[PDB]
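Contents: one structure, followed by commentary.
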2 protein chains.
Amino acid sequence: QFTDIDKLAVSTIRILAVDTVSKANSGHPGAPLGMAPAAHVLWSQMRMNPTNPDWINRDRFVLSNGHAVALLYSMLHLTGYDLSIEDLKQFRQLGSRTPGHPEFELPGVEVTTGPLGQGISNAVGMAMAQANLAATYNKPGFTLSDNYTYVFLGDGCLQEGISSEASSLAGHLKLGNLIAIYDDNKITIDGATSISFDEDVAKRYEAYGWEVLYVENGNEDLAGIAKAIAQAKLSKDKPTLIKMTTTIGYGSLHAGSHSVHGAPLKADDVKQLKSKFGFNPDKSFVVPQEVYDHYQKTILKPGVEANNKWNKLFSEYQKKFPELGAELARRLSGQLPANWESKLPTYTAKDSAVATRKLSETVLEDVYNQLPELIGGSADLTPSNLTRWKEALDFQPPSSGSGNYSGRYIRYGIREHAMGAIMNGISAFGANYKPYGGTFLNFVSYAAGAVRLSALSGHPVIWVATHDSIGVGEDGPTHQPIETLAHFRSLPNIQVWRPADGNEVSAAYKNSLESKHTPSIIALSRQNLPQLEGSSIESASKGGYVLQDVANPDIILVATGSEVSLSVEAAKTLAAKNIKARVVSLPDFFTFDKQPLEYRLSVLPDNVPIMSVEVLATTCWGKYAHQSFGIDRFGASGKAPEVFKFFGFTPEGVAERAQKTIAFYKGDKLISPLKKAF
Amino acid sequence: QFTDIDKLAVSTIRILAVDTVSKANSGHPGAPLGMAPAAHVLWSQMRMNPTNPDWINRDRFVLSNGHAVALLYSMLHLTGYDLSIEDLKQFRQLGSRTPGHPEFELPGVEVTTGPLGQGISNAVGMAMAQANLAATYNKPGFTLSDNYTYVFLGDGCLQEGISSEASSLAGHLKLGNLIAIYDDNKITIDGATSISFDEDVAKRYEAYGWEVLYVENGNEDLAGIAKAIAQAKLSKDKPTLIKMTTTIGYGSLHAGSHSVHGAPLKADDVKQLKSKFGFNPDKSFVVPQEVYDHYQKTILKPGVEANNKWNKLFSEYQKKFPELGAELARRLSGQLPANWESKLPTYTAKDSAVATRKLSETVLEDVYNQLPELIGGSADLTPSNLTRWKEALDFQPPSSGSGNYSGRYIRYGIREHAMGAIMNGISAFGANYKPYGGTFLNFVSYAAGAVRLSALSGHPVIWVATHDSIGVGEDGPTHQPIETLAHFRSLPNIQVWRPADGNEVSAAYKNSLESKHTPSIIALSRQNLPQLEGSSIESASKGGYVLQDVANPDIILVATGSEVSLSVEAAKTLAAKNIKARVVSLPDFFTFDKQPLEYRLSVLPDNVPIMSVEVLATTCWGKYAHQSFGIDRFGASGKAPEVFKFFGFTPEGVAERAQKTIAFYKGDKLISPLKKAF
Ligand SMILES: Cc1nc(C)c(C[n+]2csc(CCOP(=O)(O)OP(=O)([O-])O)c2C)c(N)n1
Ligand SMILES: Cc1nc(C)c(C[n+]2csc(CCOP(=O)(O)OP(=O)([O-])O)c2C)c(N)n1
Ligand SMILES: [Ca+2]
Ligand SMILES: [Ca+2]
């Protein structure tokens, strides 16, 4: 029941957001000024503990419309999370804790948003991840997970294909604890939504399978909002959209203009707004004691009490259910099982040639039983990507009769970007979740918005990217990656592995699965590739290593994936004409650059021409080679062996070019490419 | 009204598709078999001339589910286009005219499809362009324009959010002539649709503003199919989606299973299919003469008359309306206006400091009314990308009162990937359309699926990618691009222009617009750059030029955009303590690479260290520079000066690295990065 202090709390939130922006002289005031009534009614009612932003059973909230940050920064400060008035007084300034869009890193900021469509897609991950933790561990008497996921989204989030892909998926999956409040404010940048966004959101979300509720006066009606969120929590097998109509800039002298969406309210306009709300036009960053006190009784102190009950419950759970207790206790400590690597496969030059894609399949068979925290799937290619383990159970709603919520094989359907960002949500949940998803390497580029965010945030999701090259063959150039790895090798903090054989696939799985902050893309072959006399998990784990050495080489050939194989074979050719080639396999530039310089330079030295072999774009190879053999044009639809021969990637074709590079450079001295001047 | 021959043509299409697949022993056979009735019936009521595939008013077909290409190659052959049973007999083989997914580059193939969600979004562009052409030239008694745009799509297209993003804008724009038939076959790759897709498409489509029609028996109801396409043609105010039901792999012994989705059928199964359809199990690629006669009759000879009357009409029109008849014939010969390039702004160092964002807005204003084919706009950032010319009318339905279809400024909404395939589709329409779309450089990455196909097909779309670097300032790392230009520089066939000043922007536009086959991306600034002494349209047009030159330079500083004036100041500091820099401005890697090597090696020779300055990834710059100063980590939220400074990009900070590159190399003989060994 909302009293006058509930109306004083909401004026302090709107004005503190307004002051935060206008101090920085940069920012978005409109959506924070309009959603403040909702942020109050929701947080007031959210089971959280601000002294411990990591409790696993915390109600999670994602502000999908990340430009409204001053609303999250104000909510976080007033409800006793770690953020201060000086932090807010340094909004959007260099080296502050308050950047212009929310970053995962910070406390009580659950994922990082600002790309539109990303937050609501992340909250689907979080609710899936919760459905599973609860099905796995919750025993009768010990309901350890049951948190809700509350999301704030705007018109930009609904316009973007990804929220639509995600919402189709949340709907099918019956994700009943996922409440989305849509700030239906009839404005975006260009102007009004009637100019470009005018479809029936409600009829669209109902088609998906979502329950849609409505709040006619979201600017003033705390009462309404409270009853909607309340009925929304009765939605046990439907996600809910609450279409809450508000006014952009509410209170501002230009409320409803498109002008209050992304620039600070002009001085006087903040003064009239302070007056109208009962605050002083000449004072800033003012918070009444009454507000601090209110959220202390309403949120801080009961959340702590809830956290503390959850802890006693988890210890009797541990006493009762000693091994489930154990397993969850570890996932929460964030440890991978003691010595899990001992179940990763190892091969010899003696074992059969198998496509790196089938070798990926075999790892996933040996680690699913070892890691209850590994949930993953495919975006409609389970057969093609060799991405499921034989003894799996799909993540599905119990009524489907074709899986249940404890399943760990997710079927994402043809939805790459959404797969990408749901993966970040599962990851951002906690309890050591290790998410992965399979697709064809070429279409990971459809997911680029979400993949950059796994890198910026530092979320360890794994992309199992199959069909990595022209070896795809007859599907032709719409489906042969040329630029994909180059691109992702310019992205900071992502590991773009490309395993060449058995042992290079297990090292690629062990560093990805051991990663705590870098995402990963493992590019895998369609075609059969042999096992190398020289590969080993141990060496490939370094990201680049000498596969075959010669004493005193004429050339060093660095190759990745299928080309390593071709290179060894080109090296027998050159050997026969008395050229001594050293062959270096570089499975990952990331991991490799993480090595100490002395190690790297022992692989790639001074005074030796270095020529690289990779069937994709030569442009990222300048940091390791002197000359590069690669494909800088699009592919061709033919039987794959003919496509490689057509492009020249043959033992003698590589060899011929190795010869031409030796000749080109005879008599010069050559600095290693790794060496830099500053 | 359909007859025994119409039931024999449908059989002939079914079995030719099956034979084109089994000969290749690579292919997806089921959607060809399933959809053959629908194909026969739609292609029969199409105004098209198989003899002149470029006829501007031909009803346009787009197979959005590209993987069903065996049905398309069967249709194109049988109706009299240039494709013989021989080209059909080398489907999917290295070098044939019959690749494994359609490519724009073929007669009767309108767009390259294969990546899901791409063809339907393309067809929305083709309908927007039709609507503009007709509203611009159609005068009474002279309907020069009135064609339908027909699209076939399947479940996978529907799950790709680009196709939702596009069906929303189409719903908005009321594109009544776009009719889309959907293969409700109830199979995709991972088995059944319900496994992960059971939303109500129809209800979703009505919410966009589409008319939905249903055909219960797609397998054999020729009359009902024909009914739904007549019915659909009536609604001028609604795009129409016909939901048709088919058995995937109809007629096969394994019809309805996901097995017939992507694999050639078993021989015993192809013999029983042929027998079942009255054809000889022991003969391949049979086209009964009555089918040939039938299509000659019902499609080719009509089509040739519609085309001919159309030309008589167009010459009366050029008698009747001189200017408009000459402009349309000029656009139809793909020639831009004579000396259109003269209206482009030139500047000098005495001119003012301007962000190249404003300068771009100005070129758009000065040439709009010279180039009637330029139609374009932003993705809800019209104010940020300054993407307007002000005497503009928006492209809208007349009934909006906001504009009408003669408008040439489109407001895409926050829909980047659909803007990507709609500009592709507008371009693919003809009449010399010059689309351009705008968004932030950073989020062109949402549109990468579309941007690669612009390049792979060679549709000349211009992206006006504003806000190129850490100069975006306070919005911080989620908006500041780090890897983007390196990604697009690794993709074959796209101009990535990053112009430094007024003249370099005119240069970008001149080149972009005269391009008939290569897309373009112009990365514009936020902050104000000044007018470089030494730039010119002419030099800037070569891709890279020497801005300042010295007799016997100690260093060459290569730079792009904002970094070229910095590098000119770094050179001013270096000279002061006598190190001579030649400063080379490199606004487009593509165009520069297209130059005669004698010109290129004159810009970057041997025996000088070359260091490159750009506030973005260093990974691309191996092909021009000996050392690169750049940013290989995400950005920062702060005021942009403070952020450039933080990163080190100050005159002195640059002078300093040049000094260190000179000392590092002093004494080695150097080679231009341009000289390649093979
Ligand atoms: C993917 C994406 N694209 C774009 C291009 C933007 C730029 N952007 C920021 S706010 C916004 C639209 C804001 O509209 P809204 O969601 O309705 O927010 P409101 O109601 O104005 O607060 C745009 C286009 C973005 N942040 N992310
Ligand atoms: C963007 C994208 N992603 C993917 C991953 C694919 C791979 N692909 C090809 S066909 C298809 C399934 C298509 O199913 P459908 O459209 O229902 O086809 P149908 O009815 O069985 O002929 C998939 C996943 C693709 N071509 N494009
Ligand atoms: Ca809005
Ligand atoms: Ca299907």
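Note that chain B carries Swiss-Prot numbering, so the residues on display, from first to last, are 3-680.
So this one's X-ray crystallography, 2.7 Å, going by the header.
Cβ atoms are placed via backbone N, Cα and C, with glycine included.
Annotation source Swiss-Prot lists active site, proton donor at B:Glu418, citing a curator's inference. Reduced to three states, the DSSP call for B:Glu418 (active site, proton donor) is helix. Long-range Cβ proximity for B:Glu418 (active site, proton donor), meaning a same-chain Cβ under 8 A and a gap of 6 or more residues, is found for B:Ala381, B:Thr441, B:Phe445, B:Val446, B:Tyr448, B:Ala449.
Annotation source Swiss-Prot lists substrate binding site at B:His30, B:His263, B:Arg359, B:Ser386, B:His469, B:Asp477, B:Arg528. When Cβ atoms from all protein chains are considered, those within 10 Å of B:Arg528 (substrate binding site) total 19, not counting its own.
Annotated thiamine diphosphate binding site per Swiss-Prot: B:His69, B:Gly116, B:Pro117, B:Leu118, B:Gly158, B:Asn187, B:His263, B:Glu418, B:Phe445, in sequence order. Look at B:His263 (mutagenesis position): DSSP puts it in coil. With a 10 A radius on its CB, B:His263 (mutagenesis position) counts 20 other CB atoms from all the protein chains.
With a 10 A radius on its CB, B:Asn187 (Mg(2+) binding site) counts 24 other CB atoms from all the protein chains. According to its DSSP assignment, B:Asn187 (Mg(2+) binding site) is coil. Swiss-Prot lists B:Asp157, B:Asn187, B:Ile189 with the feature Mg(2+) binding site.
Proximity of B:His30 (mutagenesis position) to non-local residues of its own chain (separation of 6 or more, Cβ distance below 8 Å) is seen for B:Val23, B:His69, B:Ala70, B:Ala72, B:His263, B:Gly264, B:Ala265, given in sequence order. Annotation of the published mutagenesis B:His30 to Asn in Swiss-Prot: Loss of activity; the original residue is retained in the structure shown.
For the mutagenesis experiment B:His30 to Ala or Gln, the note given by Swiss-Prot reads: Strongly reduced catalytic activity. Decreases affinity for xylulose 5-phosphate about 15 times. Following the DSSP three-state reduction, the secondary structure of B:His30 (mutagenesis position) is coil.
Neighbour count (other Cβ atoms within 10 Å of the Cβ, all protein chains): 24 for B:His69 (mutagenesis position). Listed in Swiss-Prot is the mutagenesis experiment B:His69 to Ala, annotated as follows: Reduces catalytic activity by about 98%. Decreased affinity for donor substrate.
For the mutagenesis result B:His103 to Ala or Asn, the note given in Swiss-Prot is Reduces activity by over 96% and decreases affinity for thiamine pyrophosphate and xylulose 5-phosphate. In the three-state DSSP classification, B:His103 (mutagenesis position) falls within coil. The Cβ neighbour count for B:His103 (mutagenesis position), using a 10 Å radius over every protein chain in view, is 24.
For the mutagenesis experiment B:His103 to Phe, the note given by Swiss-Prot reads: Loss of activity.
According to Swiss-Prot, the experimentally introduced change B:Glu162 to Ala or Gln is described as follows: Most catalytic properties similar to wild-type. Taking Cβ-Cβ distances under 8 Å and a sequence separation of 6 or more, the neighbours of B:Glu162 (mutagenesis position) in its chain are B:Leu118, B:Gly119.
The annotation that Swiss-Prot gives for the mutagenesis experiment B:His263 to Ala reads: Strongly reduced catalytic activity.
Here the residue is the original one, while Swiss-Prot reports the published mutagenesis B:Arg359 to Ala with the comment Slightly reduced affinity for xylulose 5-phosphate and strongly reduced affinity for ribose 5-phosphate. Secondary structure at B:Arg359 (mutagenesis position), as computed by DSSP, is helix. Counting only same-chain residues at least 6 apart in sequence, those with a Cβ under 8 Å from the Cβ of B:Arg359 (mutagenesis position) are B:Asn387, B:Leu388, B:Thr468, B:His469, B:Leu526, B:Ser527, B:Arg528.
Mapped onto three states, the DSSP output places B:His469 (mutagenesis position) in coil. The note that Swiss-Prot attaches to the published mutagenesis B:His469 to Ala is: Strongly reduced affinity for xylulose 5-phosphate and ribose 5-phosphate.
Under its mutagenesis annotations, Swiss-Prot gives B:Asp477 to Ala the following note: Strongly reduced catalytic activity. Strongly reduced affinity for xylulose 5-phosphate and ribose 5-phosphate. Secondary structure from DSSP puts B:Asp477 (mutagenesis position) in a helix.
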- request: List which of the recorded positions B:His30, B:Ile189, B:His263, B:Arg528 have a Cβ under 8 Å from any Cβ of chain A, in sequence order, or say none.
  value: none
- prompt: In terms of DSSP three-state secondary structure, what is the assignment for B:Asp157 (Mg(2+) binding site)?
  reply: helix
- request: Using a 10 angstroms cut-off on Cβ to Cβ distances, just flag whichever of B:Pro117, B:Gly158 is the loneliest among these binding-site residues.
  value: B:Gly158
Task: Taking ligand 2 as the reference, state which of the binding-site residues B:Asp157, B:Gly158, B:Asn187, B:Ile189, B:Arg528 have a Cβ closer than 6 Å to one of its atoms.
output: B:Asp157, B:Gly158, B:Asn187, B:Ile189
- prompt: Hey, how far is B:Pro117 (thiamine diphosphate binding site) from B:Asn187 (Mg(2+) binding site), Cα to Cα, in Å?
  reply: 19
Statement: Cα-Cα, B:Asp477 (mutagenesis position) versus B:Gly158 (thiamine diphosphate binding site), nearest Å, comes out at 36
- request: For B:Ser386 (substrate binding site), list the number of other Cβ atoms lying within 10 Å of its Cβ atom.
  value: 19
Message: Cβ within 8 Å of the Mg(2+) site centroid (B:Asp157, B:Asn187, B:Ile189 excluded): which residues?
response: B:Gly156, B:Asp185, B:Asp186, B:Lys188, B:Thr190, B:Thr195, B:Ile250
Message: If I take the alpha carbons of B:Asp157 (Mg(2+) binding site) and B:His103 (mutagenesis position), what is the distance between them in whole Å?
response: 17
- prompt: From B:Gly158, B:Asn187, B:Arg359, B:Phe445, which recorded positions have a C-beta atom under 6 Å away from some atom of ligand 1?
  reply: B:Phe445
Message: Taking ligand 4 as the reference and 6 angstroms as the Cβ limit (strictly under), which recorded positions among B:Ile189, B:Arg359, B:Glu418, B:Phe445 are close?
response: B:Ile189
- request: Work through the recorded positions one by one (B:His103, B:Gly158, B:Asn187, B:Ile189) and name whichever has its CA nearest to the CA of B:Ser386 (substrate binding site).
  value: B:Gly158
Message: With Cβ-Cβ distance below 8 Å and at least 6 positions apart along the chain, what are the contacts of B:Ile189 (Mg(2+) binding site)? List them in sequence order.
response: B:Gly32, B:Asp157, B:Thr195, B:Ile250, B:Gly258, B:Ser259, B:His260, B:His263
